[PDB]
Every structure is written in C-alpha cells, then in structure tokens.
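Colleague: If you scroll down you'll find the structure; I have some questions about it.
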There are 2 protein chains.
Amino acid sequence: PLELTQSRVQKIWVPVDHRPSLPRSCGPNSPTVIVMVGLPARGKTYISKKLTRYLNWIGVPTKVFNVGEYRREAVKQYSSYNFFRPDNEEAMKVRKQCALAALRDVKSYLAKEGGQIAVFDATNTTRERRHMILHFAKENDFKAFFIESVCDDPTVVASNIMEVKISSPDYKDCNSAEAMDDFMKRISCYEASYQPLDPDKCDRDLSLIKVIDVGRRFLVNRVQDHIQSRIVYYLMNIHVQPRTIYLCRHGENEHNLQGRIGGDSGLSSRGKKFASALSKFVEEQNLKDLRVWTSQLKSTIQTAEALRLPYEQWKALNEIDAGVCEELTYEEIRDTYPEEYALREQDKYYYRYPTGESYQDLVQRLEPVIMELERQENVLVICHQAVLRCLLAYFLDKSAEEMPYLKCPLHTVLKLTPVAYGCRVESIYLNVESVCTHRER
Amino acid sequence: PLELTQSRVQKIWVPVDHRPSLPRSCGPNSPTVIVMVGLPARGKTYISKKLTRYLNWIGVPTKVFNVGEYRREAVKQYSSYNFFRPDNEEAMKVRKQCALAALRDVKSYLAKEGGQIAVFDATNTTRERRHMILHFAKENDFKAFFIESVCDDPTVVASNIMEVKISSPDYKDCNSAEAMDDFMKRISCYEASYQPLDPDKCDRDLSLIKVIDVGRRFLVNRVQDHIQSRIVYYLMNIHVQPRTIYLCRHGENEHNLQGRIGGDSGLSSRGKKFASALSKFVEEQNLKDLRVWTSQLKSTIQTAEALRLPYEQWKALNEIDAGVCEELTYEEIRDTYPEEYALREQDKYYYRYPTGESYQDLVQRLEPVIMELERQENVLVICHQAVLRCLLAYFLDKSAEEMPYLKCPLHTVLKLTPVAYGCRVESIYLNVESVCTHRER
Ligand SMILES: Cc1noc(C)c1Cn1cc(C#N)c2cc(Oc3ccc(NC(=O)[C@@H]4CCCN4)cc3)ccc21
Ligand SMILES: Cc1noc(C)c1Cn1cc(C#N)c2cc(Oc3ccc(NC(=O)[C@@H]4CCCN4)cc3)ccc21
Ligand SMILES: O=P(O)(O)OC[C@H]1O[C@](O)(CO)[C@@H](O)[C@@H]1O
Ligand SMILES: O=P(O)(O)OC[C@H]1O[C@](O)(CO)[C@@H](O)[C@@H]1O
C-alpha cells in the first residue's frame, strides 16, 4: 500500500504506475486572454512583450497576438493614416478580419497548443470590440483580464513615436518628420470612437487594471486569481526610468581551478585580480548610485569586498545545489553516477540533482530577485554560472531549453541597457585569465 | 587581502574585523507610517492587525497604534456616542491628545526602538488630521502610506457591528441592541466631517491604496517602494470568504523511528495508519472543495496518497535543510558537532546548519505558500515539523523567538478557522501512536 517511485529526471515521487493491460492516457485551470486597451503610442506593445517575457520565464506559457502584424501580412505595403480612417469601409473590413484571424490563433494556442495566457495586443478602444472579445472568451471557457494604458501627456506620446514608432516596418520608406506627422493623424483616427474602461458603471464586472500616466496611478477591478494578482504586482514593480544592470560571476575560485562543482571555496589569485579589475571597471562607469548584490557564498562576497561599496547578500543568488554531486569534478560525477550524468546531459533544465536542484528550481528561487531588479535602477549582481544563465534568460527572453547553455564566462561583465524593445547587451571582458567552466550540449 | 570569516550562528561570510585599539560602533532605509483612513466599522483594525501579522512574520518590525486604546486608557469608563459628538469640546480635546500621544509613541517606536513600520489605526477622516500626520512624518523623516477602506453597504456595516463591535470593551455593560444603536449613532458623528482620499486632485502626491467595497476594487496611487508594492499585492490576495485551513505533518516515517533528522524516508506502519485515519477525518469534515498541498518529500506524498484526492507538491514545503547534519540523530550531532549543537540550542531561529538552513531561511521560502494560502479557501497542508511551526507562527502571530518551539506533534491535525480577530485553533489527534519529535529549550 501507498507504493511510490522517484522519477529519474525531476526526482518527483509518483505512485508506482502499474498501468492495466490497456493503458489509458486522460489527455490533456482555465486559460486567460489578456486584452490590451488604449490609443496608439500608449506602451501597449511594450507592456505585452515585457509581461509575456516574465510569464514565460516563471513557467506560464504565454504568447502575444499583435493585430498590426496580421494586418502587415494581409496588406503588402503600408501607405498612410488613410488606411486607419473610420470612413475607410474596405480597410475597416480588413482590420476586423485580421482581429478575427488573431482570435482564431488565440483559440488554437490556448485550446490546442498548451498555451496558458494569450496577450491580445490591439487598441480594443470600443465597447463593441471588447464585447466581441468577451463573447469569444465566454464561448471558449477562457478568462478575460483587461490591461488599459491611459495617458494624455503630449511629451510622452511624441517621445514614444520618436523612440519606437518612426522605426516601425510601416515607416521604412519615410523620414522621421513624415512618419511622426502620419502617426499623429493615425492616433486621431481612434480618438472619436475611443470608450475608456469604466469600472464604476459599464465595466464593473470586468477584471481589469488601468495603468494611468505611465504607472503613476492604477485602477484595479475584480482580480479573480493568482496570475492576475501577480501581473498587478509586476506592473507596480517595473518602471521606465533609465538605468543599467551589470551581471557577472564571482572571480575565479579554488574549486574552478580543480574543476569541482558547488562548494564554498575562496577566490584564486586570478579571481582576486578580477575583483580589482572589477573595481576599476565600476569606478570608470561613473554611476551616481549603484546597488551591489552578492550570494551568501564566499567567492561573490570576496569579489564585492574589492569594490569598497556597500553590498547586500542574497541566499536566493547562491549557486544551484548539486546535492550528492557537490564538491565533485564532472569526471568523478560520470564515474560514480553515470546514469545521473547522462540524464542531466539529456534534460539539463528539468534535471534535478539527487537531494539537489534543477534550473527549474533556480527560476522559482530567483523570482524575488527579478522583482527587486525591476524596482531598482543601477545594480551590479555578482553571482554564479547557473544563477547568471537564469537571470540572463529572463532579460534576453531565452527559453527553458536554451537557458542551461547560455555563455556566461568568468571575469566578464554583462552590461544590460533597457531599450524600448527589451535589453541591449554589451559584454566586457576584464582582461584576467581564468579556467573555462562552459560545457556545450 | 579580502580576508573573510564565517559567523558561527548564521554562517555569514563577513570581513575579518580586526577592530583598532579603540573599537567604534557606528550605531545604529526610512521607516514608514501606515495611515488607516475611513469611517468606523470599515475593517481598519482588521486590516491593521492582519498586515502587521504578515509584516512581522516576513521580518519587518511592525506595530499597531490604535487611538481608541489610548482613549480607553485616558477615559476610565465609556458611556455613549455623545463622547464622539463634534460639539463635545472636552472629548474632542481628549481625542486629539490621545492621537498626539499615539504619534509620540510612533516616533519613539520608529526612531528609538528599531521599528520599521508603524500602523496608525484611527479614522483619520479629515484632511486636517491627515495634514497633521503628514507634517509629523516629514519632520521625522518617515514615509507615509495611506490605506483607506470605503464601503456604503449597510449589510456589511451591520454585520461588522454584530461580529466585533458589540463585543468591544466599550459595550461590556450593554446588550446587543443598545450597543448596535449606540454604534450607528457613533458612525453618524464622523459622516459630516469625512473627506475621503482624493488621488485625482487633492491627494495626488500621496502614496495610497483605496480598498473599495471590501476589496472588489482598488485605487492605487504613487507606490514609492518595495514594502508598499508588497502590501498592495497582499491586500489583493487576502479575502474575507469563510474557509478552513488544516495543517498536519506527514504520518510517522522510518527516520522518526530511528530519531534521525532530515532525509527522504517513507512512512512507518503507524504513519500509514495515520494516513488512513486522516482520510476518514477529511471525509467526516464534509468539505465541498478541498485543496491538498504536500512537500516533494516521500512521507508527505504517501500521506496524501491515502486521501484519494488530487494534491499539489511544493518544493517550498520541504523540511528545513540540515546540511552536514542530514540523516543524523541528535546524539550523533552532539558527539560529532558539539559546537554546532550548543549554538543551535542558544539561537534556534537564526542558527543556520552548515551548508543548510535556518528557521529564518524557511520564512523566506514559505512566503509564496502563505500568499497562496491567503488566496485559497479550504486547504489541507501535509508538511514537516519546522515548516509547520513557521506556518503556524504566521497564523497564530508568534514571534521569531517562539517559532522554533511551537508544539506540532505527529498524527495531529491543526484546524484553523479565521475569526474577526485572527485564527481560532482546534487540535485533532487522530488516535495513532508515534514517537515524540518535540524538544524544549
Ligand atoms: C518604453 C517606454 N519608456 O518610457 C516610456 C514613457 C515608454 C513608452 N510608454 C508609454 C506609455 C504610456 N502611456 C507607457 C506605459 C507603460 O506601462 C507602465 C506600466 C507600469 C508602470 N509602473 C511603474 O512605473 C511603477 C508604479 C509605481 C512605481 N513604479 C509604468 C508604466 C510602459 C511604457 C510606456
Ligand atoms: C472581518 C470581516 N470579514 O468580512 C468582513 C466584511 C469583515 C469586516 N470588514 C469590513 C470591511 C469594510 N468596508 C472590510 C474591509 C477589509 O479589507 C479588505 C482588503 C482587501 C480585500 N481583498 C480581497 O478581497 C481580494 C481582492 C480580489 C480578490 N480578493 C478584502 C477586504 C477587510 C475586512 C472588512
Ligand atoms: O549547469 P552546469 O553547466 O553544470 O553549470 C553550473 C555549475 O557551474 C559552477 O558554478 C562552476 O562550474 C558549479 O558550481 C555549478 O554546478
Ligand atoms: O528544529 P528542530 O526542533 O530540530 O525540528 C526540525 C526537525 O524535525 C524533523 O522534521 C524530525 O524531527 C527533522 O527533519 C528536522 O530537522
């Protein structure tokens, strides 16, 4: 009675499955349609992309369905704002068809592809369009959560057009002045029929968040579940202030020299040289304020000590726990635990070390780190190879499959600069020799 | 260069501190005053107490300063609503003095006692009172965060009076009808001068949350930091729906029989008997829906398997990691690691096992569990001794010092019923023998 077996890869205790003569599968909670609401140049695509990047990283399969991309596919070349005119009978039919084709793909993603969240990235400015999306959600048993971005500041609108609209594939053959003028006219096409969300009377029963004046104020109505609560918390932690994220590993340690994994060894002579090189690098960056974060492991703390700056130790930044394989070389792992070695090589993200962790466990541990990185400005994170790959996968939108193989060499700073599309990444090698700890698939 | 030492209790790497001939101390971010806003019977004291319980548990020293308690101290016996009349010159002076005496204690708590958050629990219904609190915060370099509870539903108001107001020390000599009538008149004394928070025009620069219609809607304005963001997320996860939380340990395991700590051993014959007894108990509770949560350790999963109910495994529910002391008996710990054994006995909450955890680390890991327990209704958590003590300390408002010594015997269910003041706790022993794993200080 109560016979369990431990799964080889993830190390999960499951009931011993003595399937009957004819094994039956039972193939396969409710998916969510996130509805973006607002006039053009209100950061809807920015919100869509950032939220999708975060949700995928935490393990919630999410996809953006941008109606404009369906339009660029249906209509070969973009000419002008005249396409967006409310009196343009033909283009209005085309635009509706594009929205319906995107919703068709939303249904296929959530009901047939194992997707959990579909972000419907369009203006959805009219009650009519939103009633149609709600009907689509109710008939398919999907939850609907609305995210509206409201802003009347002309400086914010003009800045968004200059930063990411003029560079749109629609304005390829246009100069900055033509594109800006056309886009202002394009926004005006939407202003007459725009009906903002009204949680007070009309939209009282809808689950929604109103992001007002680029996150200065929020109106939150009827948060139904955990994922909606998490989105609201995320939106309240992110910001659009300029800043830099520097990510690096501790300087080379004694275990690195011996080819040993885990442990709590100190910096080697080269590691100490990197720590000095890092201080000079940090100084040369001339940052008004800089937060320094380390793990609770000696090698990252010794590296931070060389900076002569205040730092904070996070247990969440500690390297992946190798369980029984801690302090062993990869050769000793292959010889003592050959089954374990091969299992990891085959499934590096989900593989859990015996009495240890997986990259999947790392993500769960690092989520508060990500949330705090979002709220901060200039931050230097001194961590470890697996931790760094996980954080980098979040910033660079890398999949779970790619994550355990990201190149994070020793004595190299990864400088992350948030641009309008995601992160610009610059690599800075601090000219101090070390061993190589990267292992390809 | 870069010489560090590992602190004996917490195992934190610190710079070797070779203090000079004359050692200097440097004794000791900005504290926060949380301002409750709203008419009486709006759940301000309920919010104050629950939020304080959560903030203290996560390690943020928090205290409630209820102006009514300062009034009950200054004014010996309460007679009627006549004390709260706006034309009561004398009582208005007394009430102001009480609020100023509470603020004096707020200053002493935040600036002199190492308190981080002071919850100022009063009506604070007038702009004048709030301007005075803001002046007090600005002059003392304290942050101000407002939490307003707005509700016009007479059913909600009447229910609150019947549940927790009539039982107030003010209404000791009154019967339910007299107390209800007096309290309605008391609320009416505040209605004329009540100026709700206006984040649109007047309170635009204030950091605030408006909880509308018992959490149906929220107005969030200017969230400045991490703690305010966390409070907002907490308020959006909690609910006032009736439910039951059942907490228990896995049935007795093989390591329990050998007096061994940690490990991933299976249920003993008695443990299997408890698992059956637990199924019968659960069935007899006749709960419409019940969520079952386990750790990823075998003994909790085997216990859940006996229920024949769907369950979810949480790595966050895994027992405290004993590091190098894993799978050892307490006698073997005392003989192999006597220094470690004595250090733990002296500082059980902060003590970290070598390459292992502390109760302090458990709290950090269990925070997402608490957040999900809040969002859920009927939940059964099958876990481990140290995990159970931590969760119980949250629900029962126990300090960090008390937490490692809470009695959590094997084969015993802790039934938690949320009442208006906190949790009512019922213990249910399922009449199956086991070893005792409790060790007093
Ligand atoms: C790109 C880009 N960089 O600067 C600007 C301006 C843009 C383009 N943009 C224009 C927007 C508009 N309207 C907008 C809204 C956004 O949605 C937001 C959602 C949440 C928050 N949240 C916060 O700012 C939190 C809340 C309080 C503390 N910090 C801010 C914006 C995000 C980006 C937005
Ligand atoms: C005791 C007690 N039990 O039922 C009632 C009614 C009471 C007394 N009471 C009266 C209130 C009023 N007005 C009130 C507000 C509260 O503040 C709240 C703060 C946040 C939330 N949040 C939620 O409900 C979240 C948001 C959406 C999902 N669930 C609710 C109430 C908490 C308790 C309150
Ligand atoms: O996932 P991988 O490739 O083993 O890399 C993570 C490893 O890198 C190290 O930080 C050093 O090689 C080890 O501590 C850790 O086991
Ligand atoms: O903090 P204490 O008193 O050692 O209790 C926690 C211990 O209880 C156990 O669950 C069983 O005694 C061990 O796994 C764990 O080390």
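We number chain B the same way Swiss-Prot does; the residues here are 2-29, 33-445, in that order.
Per the header of the entry, the method used was X-ray crystallography, 2.6 Å.
Quick reminder: no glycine exception, Cβ is built from N, Cα and C everywhere.
Copied straight from Swiss-Prot:
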- B:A45 to G: 20-fold decrease in Km for ATP and 3-fold decrease in Km for fructose-6 phsphate (MUTAGEN)
- B:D125: active site (ACT_SITE)
- B:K169 to R, A or N: Loss of activity (MUTAGEN)
- B:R253, B:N260, B:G266, B:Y334, B:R348, B:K352, B:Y363, B:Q389, B:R393: beta-D-fructose 2,6-bisphosphate binding site (BINDING)
- B:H254: active site, tele-phosphohistidine intermediate (ACT_SITE)
- B:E323: active site, proton donor/acceptor (ACT_SITE)
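What's the neighbourhood like for these features in this structure?
Modeller: Non-local contacts of B:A45 (mutagenesis position) by the CB criterion (under 8 A, 6+ apart in sequence, same chain) comprise B:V161, B:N164, B:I165, B:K169, B:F187, B:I191. In the three-state DSSP assignment, the secondary structure recorded for B:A45 (mutagenesis position) is coil.
According to DSSP, B:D125 (active site) sits within a strand segment.
According to DSSP, B:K169 (mutagenesis position) is assigned to a helical segment. B:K169 (mutagenesis position) has a Cβ environment of 23 other Cβ atoms inside 10 Å.
In the three-state DSSP scheme, B:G266 (beta-D-fructose 2,6-bisphosphate binding site) falls into the coil class. Sequence-distant neighbours of B:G266 (beta-D-fructose 2,6-bisphosphate binding site) (same chain, 6+ apart, CB under 8 A from its CB) are B:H259, B:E323, B:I324, B:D325, B:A326, B:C329, B:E330, B:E331.
Counted within 10 Å of its Cβ, the other Cβ atoms near B:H254 (active site, tele-phosphohistidine intermediate) come to 30, all protein chains included.
Reduced to three states, the DSSP call for B:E323 (active site, proton donor/acceptor) is coil.
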Colleague: Non-local Cβ contacts of B:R348 (beta-D-fructose 2,6-bisphosphate binding site) (under 8 Å, 6 or more apart, same chain)?
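Modeller: B:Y355, B:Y357 - these are the non-local Cβ neighbours of B:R348 (beta-D-fructose 2,6-bisphosphate binding site), listed in sequence order.
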Colleague: Just checking: Cα distance in Å between B:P29 and B:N33, the two residues bordering 3 missing ones?
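Modeller: Distance between the Cα of B:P29 and the Cα of B:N33: 12 Å.
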Colleague: How far is it from B:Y363 (beta-D-fructose 2,6-bisphosphate binding site) to B:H254 (active site, tele-phosphohistidine intermediate), counting Cα to Cα, in Å?
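Modeller: The Cα atom of B:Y363 (beta-D-fructose 2,6-bisphosphate binding site) is 19 Å away from the Cα atom of B:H254 (active site, tele-phosphohistidine intermediate).
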Colleague: Is any of B:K169, B:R253, B:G266, B:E323, B:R393 (recorded positions) within Cβ reach of ligand 4, i.e. under 6 A, and which?
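Modeller: The qualifying recorded positions are B:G266, B:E323.
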Colleague: Where among the binding-site residues B:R253, B:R393 do you find the Cβ with the fewest other Cβ atoms within 10 Å?
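Modeller: Relative to the other binding-site residues in B:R253, B:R393, B:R393 has the fewest Cβ atoms within 10 Å.
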